[PDB]
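Asker: First the structure, which I've put down as structure tokens, then a few questions once you've had a look.
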Amino acid sequence: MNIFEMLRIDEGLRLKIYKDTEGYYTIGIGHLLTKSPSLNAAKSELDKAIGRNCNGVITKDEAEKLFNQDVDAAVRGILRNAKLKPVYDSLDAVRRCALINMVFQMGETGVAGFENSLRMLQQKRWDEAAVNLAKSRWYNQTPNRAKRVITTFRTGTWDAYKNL
């Protein structure tokens, strides 16, 4: 299993503009288009992102291209972030995937907001950190996905996804 397959499981793939769990306009593999209520603002952003007149729809190829860009940007973001980089560097390969997953869903800023949990991960206090991560809006809003990520940090294996 790898970051791409993990994220493809968590986000799904949709080839027509859709609304995410928060109600925002998204397309592909969790690619947020805009937080704006306008489907028109969304269709404009989409065309700008793809470089063609899409009319709210894209091909598999376009979805994957967007996905490659987003995972890349998430990774580069972590490495440039002063709060995030040290944590990332301290982790093993599977757990690194869990942090990337959080960053892709919630942005750098958002994850950087989990101060206490980050400190516990850096310390390698797995169980403690899993309990702390669960005390967030994130966990209450998307509990099954949060649980999968949480189990990933807790165990350092892909068991939560080997099911799926």
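If you go along the chain as it appears here, the first residue is 1 and each next one adds 1.
So how was this one determined? The header says X-ray crystallography, 1.9 Å.
Positions of Cβ are set from backbone N, Cα and C atoms, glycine also.
Among the mutagenesis experiments that Swiss-Prot reports, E11 to Q is described with the note: Complete loss of activity. Record note (Swiss-Prot), mutagenesis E11 to A, F, H, M or N: Complete loss of enzymatic activity. The unchanged residue is displayed. The annotation active site, proton donor/acceptor is assigned in Swiss-Prot to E11, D20 on the grounds of experimental evidence. One mutagenesis experiment named in Swiss-Prot is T26 to H, and its note says Facilitates transglycosylation more effectively than hydrolysis; covalently bound substrate. According to Swiss-Prot, the mutagenesis experiment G30 to A carries this note: Almost complete loss of enzymatic activity. Per Swiss-Prot, substrate binding site is recorded for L32, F104, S117, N132. The annotation that Swiss-Prot gives for the mutagenesis experiment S117 to I reads: 500-fold decrease in enzymatic activity. One mutagenesis experiment catalogued in Swiss-Prot, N132 to I, is accompanied by this note: 5-fold decrease in enzymatic activity.
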Asker: To the nearest whole angstrom, state the Cα distance for the pair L32 (substrate binding site) and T26 (mutagenesis position).
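Answerer: With distance taken Cα to Cα, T26 (mutagenesis position) is 4 Å from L32 (substrate binding site).
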Asker: Within 10 Å of the Cβ of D20 (active site, proton donor/acceptor), how many other Cβ atoms can be counted across all chains shown?
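Answerer: Total other Cβ atoms inside 10 Å, all chains included: 16.
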Asker: Ranking the mutagenesis positions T26, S117, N132 by other Cβ atoms within 10 Å, which is at the bottom?
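Answerer: Comparing Cβ neighbours within 10 Å for the mutagenesis positions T26, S117, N132, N132 has the fewest.
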Asker: Looking only at C-alpha atoms, tell me how far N132 (mutagenesis position) is from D20 (active site, proton donor/acceptor), rounded to the nearest Å.
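Answerer: Each residue's Cα considered, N132 (mutagenesis position) and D20 (active site, proton donor/acceptor) end up 25 Å apart.
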Asker: Residues with Cβ closer than 8 Å to the Cβ of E11 (mutagenesis position), same chain and 6+ apart in sequence?
Answerer: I29, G30
Asker: Once the DSSP letters are reduced so that anything not helix or strand counts as coil, what is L32 (substrate binding site)?
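Answerer: Assignment for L32 (substrate binding site) reads strand.
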Asker: Using the alpha carbons only, what distance in Å do you get between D20 (active site, proton donor/acceptor) and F104 (substrate binding site) once rounded?
Answerer: 14
Asker: Quick one: give me the count of other CB atoms within 10 A of the CB of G30 (mutagenesis position).
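Answerer: 19, counting other Cβ atoms within 10 Å of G30 (mutagenesis position).
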